[PDB]
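My questions all concern the structure below.
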Protein chains: 2
Amino acid sequence: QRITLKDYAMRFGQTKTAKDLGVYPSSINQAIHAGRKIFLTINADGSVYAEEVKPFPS
Amino acid sequence: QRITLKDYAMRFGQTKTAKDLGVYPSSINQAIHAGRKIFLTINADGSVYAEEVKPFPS
């Protein structure tokens, strides 16, 4: 099902995570450290859909 | 049995790996990137024994 950003990066590595999410490695690293609740869905076509769940208001 | 340095760091994290090996995180990171063949034995008392296998001469 959905995979946490942290678990994904551990499994697939920082480079692949960054490229799959369209961001720089620093963005991945910072979001993991921040403890943001980010969940990744691996799509059949190899694309990866990342979303964040956070309290409102920010 | 023995665990690779890379797998250990993935499992236990960079901080714990560094402190268990008595080095700075940068030393762990550099050795993983270098692809050095480093193997860790988890001892019963919680100490961790790391050794490197490398061609001779260096």
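Chain A uses Swiss-Prot numbers throughout; the residues present, in order, are 3-60.
Cβ coordinates come from backbone N, Cα and C, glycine included.
Grabbed the feature section from Swiss-Prot, which reads as follows:
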- A:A33 to W: Loss of dimerization; when associated with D-58 (MUTAGEN)
- A:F58 to D: Loss of dimerization; when associated with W-33 (MUTAGEN)
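Structural setting of the listed features?
A simple way to gauge crowding: the CB of A:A33 (mutagenesis position) has 19 other CB atoms within 10 angstroms, across all the protein chains here.
Annotation for A:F58 (mutagenesis position): no spatial neighbours, criterion Cβ-Cβ under 8 Å with sequence separation of six or more.
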